Amino acid sequence: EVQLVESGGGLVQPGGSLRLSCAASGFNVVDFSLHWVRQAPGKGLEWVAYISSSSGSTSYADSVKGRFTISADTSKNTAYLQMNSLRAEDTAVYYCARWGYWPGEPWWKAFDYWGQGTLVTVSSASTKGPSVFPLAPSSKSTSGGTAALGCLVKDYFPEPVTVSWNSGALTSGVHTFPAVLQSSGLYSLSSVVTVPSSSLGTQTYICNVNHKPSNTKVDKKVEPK
Amino acid sequence: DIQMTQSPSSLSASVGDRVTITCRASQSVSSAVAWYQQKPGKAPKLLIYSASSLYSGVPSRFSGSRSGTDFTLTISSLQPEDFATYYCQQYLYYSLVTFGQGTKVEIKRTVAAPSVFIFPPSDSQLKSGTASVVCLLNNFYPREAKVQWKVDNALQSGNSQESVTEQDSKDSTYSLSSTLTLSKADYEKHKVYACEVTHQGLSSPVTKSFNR
Amino acid sequence: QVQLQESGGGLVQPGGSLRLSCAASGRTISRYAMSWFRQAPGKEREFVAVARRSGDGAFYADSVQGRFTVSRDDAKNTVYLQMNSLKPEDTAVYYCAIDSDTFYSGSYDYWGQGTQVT
Amino acid sequence: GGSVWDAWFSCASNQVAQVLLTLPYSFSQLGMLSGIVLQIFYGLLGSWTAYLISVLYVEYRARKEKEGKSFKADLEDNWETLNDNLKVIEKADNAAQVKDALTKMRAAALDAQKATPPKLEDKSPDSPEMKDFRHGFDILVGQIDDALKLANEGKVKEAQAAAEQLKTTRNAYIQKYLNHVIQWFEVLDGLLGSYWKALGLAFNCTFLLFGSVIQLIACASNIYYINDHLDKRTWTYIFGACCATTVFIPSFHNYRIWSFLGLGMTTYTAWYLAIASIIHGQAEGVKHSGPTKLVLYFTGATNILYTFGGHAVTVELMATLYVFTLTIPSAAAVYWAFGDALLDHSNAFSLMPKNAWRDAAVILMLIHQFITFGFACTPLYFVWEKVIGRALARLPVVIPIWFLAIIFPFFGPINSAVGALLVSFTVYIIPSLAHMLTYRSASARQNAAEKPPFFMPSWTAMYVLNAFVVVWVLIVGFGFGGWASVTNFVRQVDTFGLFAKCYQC
């Protein structure tokens with residue numbers, strides 16, 4: 001078995017830099033053409049740049065021409081990559097790829113041994129904690145059917161976040177939603193459950209959320225009006 | 001440089017049913033295409049190369065064909081674990097590779113009328129200085145549903161930020177929770193609100209509302 | 001003046017069947033979509049079936065799955081249906097509706113008149 | 001067109017050289033008026049048969065192109081794409097056009113690599129020839145990739161150099177790979193069937209080997225006039241050793257340029273043979289005494305029939321006019337030069353006085369014989385290789401012609417027998433008969449070239465003359481002239497005996 005790996009991915013203010021390296025143990029990359037296929041979140045793939053270390057033919061893509069610099073190394077069997085003048089569109093996940101050299105089956109097969117990939121971003125958001133806003137069910141209406149209780153969390157960063165119902169005590173009916181990107185640079189995420197009509201005022205519902213970089217366990221209770 | 005297209009941008013077929021995905025090439029490239037079975041959250045993996053052969057180490061049910069400038073992928077039996085995005089991409093040179101839009105496969109489920117729930121601005125949000133109204137769509141099928149977020153008996157667009165969860169594996173349903181972003185001006189605006197919903201399984205829109 | 005008409009309906013005993021062909025004139029209805037409906041006494045517009053596209057199937061309703069089939073021929077500018085094995089739980093009035101978009105939100109502007117199935 | 005005029009000219013030149021050497025012996029044997037009339041008529045008929053064989057070849061080639069399935073055109077489109085896009089690259093100035101082209105013919109070549117060439121369809125996919133073809137396409141693709149790599153750098157000028165490099169590469173590869181010649185026996189196969197091919201290859205190879213024997217014995221009958229220090233048999237031994245030692249055959253082709261010298265020198269030799277008596281005035285004594293009511297009258301008819309023979313075996317109106325002005329005047333002059341004294345001397349130089357001009361004509365004929373043997377040793381060896389399948393097989397192929405020439409040290413008689421038996425069939429009856437047989441069907445009579453000139457307002461005329469030549473040539477040559485030639489041959493061999501040592505020493 002032979003594998004790749006990519007490290008060094010992390011957030012950077014618009015206009016910074018970063019170093020991405022594709023370490024390739026086992027099989028050697030001293031005569032293989034590495035590539036870099038990006039993937040913007042929720043969008044299709046797109047090629048970025050390639051390096052043919054044996055000769056050197058580093059050609060970028062149109063949208064990235066004149067910004068990326070892709071050097072070469074052989075002793076470490078790694079191909080580095082320097083990034084300059086990032087833009088808000090660059091926020092994506094990169095993959096290191098492999099291509100057999102022309103001609104023959106080696107070459108006839110495209111990117112096959114894809115790496116795990118990295119994750120970078122461009123933003124102007126300071127690492128700030130979340131806020132737990134309870135959502136009243138409006139018990140005056142929506143009565144008799146399976147009422148809904150939800151907890152809105154917004155104004156937080158970055159994407160990594162988890163929502164636990166009753167501090168993890170409740171697991172049935174959980175319905176999380178992807179953390180959409182708020183236009184102001186922070187994040188917003190909504191959660192909800194399907195509380196049976198008979199349990200509107202039977203058990204207290206203490207909605208707790210967690211945050212990885214700013215470790216605060218903020219919890220709030222949701223009760224009918 | 002060259003363009004590529006993927007007509008079935010969204011598919012949904014039940015297990016044990018054959019499916020087929022097309023991929024048209026703008027130019028007359030000579031085979032030199034591949035199909036990647038990208039799982040959500042993992043690295044895409046090669047399945048078909050040269051447009052006709054099969055990559056070693058994967059089930060033989062996958063097999064494509066070359067037809068002029070149109071390349072098509074075929075799956076004989078749709079086992080449950082193959083429901084993942086499939087990308088068609090050509091390769092004519094070390095610096096001319098392009099990828100298609102991509103097709104997402106899904107599990108078929110019987111249509112269901114969404115059970116719309118709406119929530120008022122949180123009383124706690126009143127003290128912060130910014131409020132927000134969120135209305136819900138859970139246990140429905142398929143994704144296609146246009147919510148307009150009627151305010152002042154008018155059309156609102158650009159003030160709403162929606163999101164939809166991934167297909168859950170228990171009952172195979174979606175869940176969309178449109179969010180309308182407003183400042184504290186809501187109090188002096190139309191007191192009553194309603195996010196009209198349109199869905200294939202619904203004839204007349206359902207419009208819940210609240211006061212204040 | 002692109003209206004819709006549904007033809008068929010009647011009284012048929014258990015085990016029989018019928019057919020409903022809802023065609024359209026004066027528009028490019030091959031690309032458009034259509035859907036059926038049910039309105040039992042008291043019940044209002046229960047879902048019947050869909051006609052998504054030429055490249056997609058028909059997501060049947062809650063209970064008629066595997067029995068009610070929606071077929072569509074582009075040239076004739078119509079959406080067809082091959083109903084099977086009628087049972088008294090199908091006894092209601094059936095209506096024709098036309099999607100008012102291309103992304104299939106379900107918006108409907110023109111509705112049928114009536115066709116009793118029982 | 002057909003591009004057969006060159007082969008026609010070359011073979012006619014060789015045949016003309018040999019015939020011009022031997023002709024006056026038959027000229028006297030035939031009589032002045034009879035000789036002239038027979039020469040003109042046989043030359044016109046030979047030109048007509050050349051035209052017929054050209055028409056047949058083209059018809060055969062044409063049917064192939066048409067009835068040949070259009071499949072394998074894709075290569076042709078790819079090749080035209082490469083040519084047009086290279087021309088555009090030459091016309092191209094900025095980098096945008098050249099790169100798009102570079103992508104275009106690379107895609108075209110990648111298509112072509114998976115298409116079997118129209119030459120080796122019967123071979124296995126893993127056959128080495130197909131492997132070599134694929135490897136050639138791979139190196140082509142590598143050159144395209146190098147050119148594109150240069151283009152991306154902005155070095156547009158070097159892109160032109162790389163394009164020229166790939167142009168010369170594909171030229172030297174395919175122009176020498178795809179281009180091939182078609183032999184007439186294949187043409188016969190593709191028209192009538194196996195039986196006619198089976199009995200035509202025999203005639204073709206027999207005629208080729210007898211012509212080679214004649215060419216060899218010409219050197220023996222000639223060089224003896226340089227010096228008579230030993231019998232013609234010893235100089236035949238040395239020359240046979242010389243030609244056999246050159247058994248190895250370098251692959252030579254397209255002798256059109258090399259044939260100009262042959263044409264000029266075979267013109268000069270007849271110039272000498274003619275003018276050497278116009279002003280010298282050696283004529284005296286009896287010069288006109290025939291013709292011979294005896295069958296010998298045909299002995300010369302067969303010899304002159306041997307002329308205009310090469311034009312049809314090449315494939316294996318003014319040109320014949322040039323041959324005529326080369327042949328007739330020299331024959332007339334030589335006949336007037338000594339007349340009846342020639343019948344005992346088959347060759348011409350026999351009565352030529354020792355003067356420097358003769359010492360030039362002899363060496364001219366010697367080097368012409370060298371050139372002719374070098375050009376005509378290719379086809380017989382090639383077919384013999386095709387007959388059985390470096391030279392561990394063909395090495396002793398010269399022994400049979402050695403032992404056939406030694407038995408026949410003659411120059412006049414053997415020529416007559418060859419002309420009456422082999423060429424009189426192969427060049428005259430086989431082509432016209434086959435052409436008539438092919439067009440028997442009404443359907444075939446609607447896809448052929450019309451009558452070229454404005455002379456005849458008709459279409460059922462090609463039958464008129466082709467129905468008559470078939471019987472005339474047969475009854476004339478093989479009917480009586482062949483019998484007469486074999487009678488003369490036995491008369492000669494009985495006089496000097498088998499394995500004759502010398503000939504008119």
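Our numbering is plain: 1 for the first residue shown, then up by one each step along the chain.
Using the three backbone atoms N, Cα and C, a Cβ is placed for every residue, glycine included.
A C-beta separation below 8 Å, combined with a sequence spacing of at least six in one chain, links D:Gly240 (mutagenesis position) to D:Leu216, D:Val398, D:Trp402, D:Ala405. Under its mutagenesis entries, Swiss-Prot includes D:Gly240 to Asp (Swiss-Prot position 178) with the note: In aux1-112; agravitropism.
For the published mutagenesis D:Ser277 to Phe (Swiss-Prot position 215), Swiss-Prot gives the following note: In aux1-111; agravitropism. Note on D:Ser277 (mutagenesis position): other Cβ atoms within 10 Å of its Cβ, all shown chains, come to 20.
In this structure, D:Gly300 (mutagenesis position) is part of a helix by DSSP. According to Swiss-Prot, the mutagenesis experiment D:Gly300 to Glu (Swiss-Prot position 238) carries the following note: In aux1-104; agravitropism.
As a published mutagenesis entry, D:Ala319 to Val (Swiss-Prot position 272) appears in Swiss-Prot alongside the note: In aux1-2; resistance to 2,4-D, lower growth rate of roots and hypocotyls, partial gravitropism. Cβ neighbours of D:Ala319 (mutagenesis position) (same chain, under 8 Å, six or more residues apart in sequence): D:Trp5, D:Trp8, D:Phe9, D:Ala12, D:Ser47.
For the mutagenesis experiment D:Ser424 to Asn (Swiss-Prot position 386), the note given by Swiss-Prot reads: In aux1-118; agravitropism. For D:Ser424 (mutagenesis position), the count of additional Cβ atoms within 10 Å of its Cβ stands at 23 [all protein chains shown]. Secondary structure at D:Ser424 (mutagenesis position), taken from DSSP and collapsed to helix, strand or coil, is helix.
Here the residue is the original one, while Swiss-Prot reports the published mutagenesis D:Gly497 to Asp (Swiss-Prot position 459) with the comment In aux1-7; agravitropism, resistance to ethylene, auxin and 2,4-D. Neighbour density for D:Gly497 (mutagenesis position): within 10 A of its CB lie 8 other CB atoms from the protein chains shown.
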Secondary structure of D:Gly240 (mutagenesis position) (DSSP, helix/strand/coil): helix
D:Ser277 (mutagenesis position) and D:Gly497 (mutagenesis position), distance between Cα atoms, whole Å: 35
Cα separation of D:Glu316 and D:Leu317 (whole Å), the pair that brackets 15 residues absent from the deposited model: 21
From D:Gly389 to D:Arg390, where 9 residues lack coordinates, the CA-CA distance in Å: 12
